[PDB]
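*Asks:* Handing you this structure, nothing more for now.
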Amino acid sequence: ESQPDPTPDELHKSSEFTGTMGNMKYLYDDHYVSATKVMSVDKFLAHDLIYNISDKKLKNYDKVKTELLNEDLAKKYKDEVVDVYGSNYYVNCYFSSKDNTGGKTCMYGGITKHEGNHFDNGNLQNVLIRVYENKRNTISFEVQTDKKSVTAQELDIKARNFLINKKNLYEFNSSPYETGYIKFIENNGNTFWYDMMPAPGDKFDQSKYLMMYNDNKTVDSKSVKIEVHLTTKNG
């Protein structure tokens, strides 16, 4: 339930990070893991579930270990047939069975059950996103999802992908924007947001950032609102 909005001296600034926005960019530009009717094959630590997800493209991996906020959240989805969608990283990765390498891909949350989570028909109310560049609302685009209770992560990954392409949200040196956050407003008024900018330093740690999503936070496509609030780098 309910999160305030970003306090001024609280948001991450790109002029403070110094290690290629390209490493932050790699996670959202045409990037994610997708699985349709998978059940957990096994676990590494109490809180994650390992799936036999093969890189259904240019095979980079065949197993994907996604971490949840704890053992209880894992316990809930283990034995379940789930749809998955999340952004993966290769930087760090689990040391399973010690018997059977090529590609181990990691992620956080991104697990939605297949059972009755799809629409009677197609991509429903393809989720609209409001963009504010320096207060001002300038764009609004929609993102499609075929599930009723979709992860906030999935929408976040599709929102950013769009922005990166037409707004150049993230680029290889740094970013056109100093600050940025994606605000999610649930139909009940519940509100929450994610900082879109990397922490101050040279390196960006992919896994530490992506941990935002381990909570496995879901919403509802039909009713949810989203506003991305940016702030351009001055000059």
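Residues displayed in chain A correspond, in order, to Swiss-Prot positions 28-127, 132-266.
The header says X-ray crystallography, 2.7 Å.
The backbone N, Cα and C atoms fix where each Cβ goes, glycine too.
According to Swiss-Prot:
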BINDING   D36, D110, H145, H149  Zn(2+) 1 binding site
BINDING   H74, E98, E107, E146  Zn(2+) 2 binding site
MUTAGEN   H74 to A  About 30% loss of T-cell stimulation
MUTAGEN   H145 to A  Complete loss of emetic activity
MUTAGEN   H149 to A  Complete loss of emetic activity
*Asks:* Of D36, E98, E107, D110, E146, which of the binding-site residues has the most Cβ neighbours inside 10 Å?
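*Replies:* Of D36, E98, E107, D110, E146, the one with the most crowded Cβ is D110.
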*Asks:* Return the count of C-beta atoms lying within 10 angstroms of the C-beta of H74 (mutagenesis position), excluding that atom itself.
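*Replies:* The answer is 18 other Cβ atoms.
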*Asks:* Please name which of the recorded positions listed here, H74, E107, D110, is nearest in space to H145 (mutagenesis position), Cα against Cα.
*Replies:* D110
*Asks:* For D36 (Zn(2+) 1 binding site) and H74 (mutagenesis position), determine the Cα separation and express it in whole Å.
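*Replies:* The Cα atom of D36 (Zn(2+) 1 binding site) is 33 Å away from the Cα atom of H74 (mutagenesis position).
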*Asks:* Between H74 (mutagenesis position) and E98 (Zn(2+) 2 binding site), what is the CA-CA distance rounded to a whole number of Å?
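*Replies:* Each residue's Cα considered, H74 (mutagenesis position) and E98 (Zn(2+) 2 binding site) end up 4 Å apart.
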*Asks:* In which DSSP state, out of helix, strand and coil, do we find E107 (Zn(2+) 2 binding site)?
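*Replies:* Assignment for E107 (Zn(2+) 2 binding site) reads coil.
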*Asks:* Across the 4 residues missing from the deposited entry, can you see how many angstrom lie between the CA of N127 and the CA of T132, as a whole number?
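*Replies:* Cα separation at the break: 7 Å.
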*Asks:* What three-state class does DSSP give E98 (Zn(2+) 2 binding site)?
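*Replies:* DSSP assigns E98 (Zn(2+) 2 binding site) to helix.
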*Asks:* I'd like the number of other C-beta atoms within 10 A of the C-beta of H149 (mutagenesis position), please.
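*Replies:* Around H149 (mutagenesis position), other Cβ atoms within 10 Å: 16.
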